[PDB]
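These notes are about the structure you will find just below.
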Amino acid sequence: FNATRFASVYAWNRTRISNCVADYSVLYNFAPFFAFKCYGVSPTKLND
Amino acid sequence: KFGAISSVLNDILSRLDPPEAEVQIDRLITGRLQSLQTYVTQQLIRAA
Ligand SMILES: *[C@@H]1O[C@H](CO)[C@@H](O)[C@H](O)[C@H]1NC(C)=O
């Protein structure tokens, strides 16, 4: 989320997230969210 | 699944917002009840 050169849509960067503990509060406070349309899961209960 | 996102109620209750969860819940109910009705009808015929 703190990158500087997010690649263009024609060649979208892909990263793998594994072997860690996820707390999306950093994801919340590191962006003035404009659209958070989650489909397969409710954003509220995301930490369990 | 009968056309829902998943066949486990505990899974589909913690992966969707309550206002939308009812849509996926109200498919398992109907599938299960049609299965039950089919069972009871064949049982009545066998009993006869
Ligand atoms: C990391 O985030 C901080 C806080 O927004 C920002 O000041 C800093 O420039 C960021 N670093 C990079 C390399 O983007």
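Please read every residue number as a count from 1 along the shown chain.
Using the three backbone atoms N, Cα and C, a Cβ is placed for every residue, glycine included.
Annotation of the mutagenesis experiment A:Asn2 to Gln (Swiss-Prot position 343) in Swiss-Prot: Reduced viral infectivity. Among the natural variants in Swiss-Prot is A:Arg5 to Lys (Swiss-Prot position 346), noted as: In strain: Mu/B.1.621. A:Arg5 to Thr (Swiss-Prot position 346) appears in Swiss-Prot as a natural variant; the accompanying note says: In strain: Omicron/BQ.1.1, Omicron/XBB.1.5, Omicron/EG.5.1. Swiss-Prot documents A:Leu27 to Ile (Swiss-Prot position 368) as a naturally occurring variant and attaches the note In strain: Omicron/XBB.1.5, Omicron/EG.5.1.
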*asked:* So if I take the recorded positions (A:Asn2, A:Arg5, A:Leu27) and measure from each Cβ to the nearest atom of ligand 1, which come out below 6 Å?
replied: A:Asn2
_Which secondary structure state does DSSP assign to A:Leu27 (variant position), in the simple three-class scheme?_
helix
*Only counting partners 6 or more residues apart, tell me which same-chain residues put their Cβ under 8 Å from the Cβ of A:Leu27 (variant position).*
A:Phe1
*What are the non-local neighbours of A:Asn2 (mutagenesis position), defined as same-chain residues 6+ apart in sequence with CB under 8 A from its CB?*
A:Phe30
_Check the DSSP secondary structure of A:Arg5 (variant position), expressed as helix, strand or coil._
coil
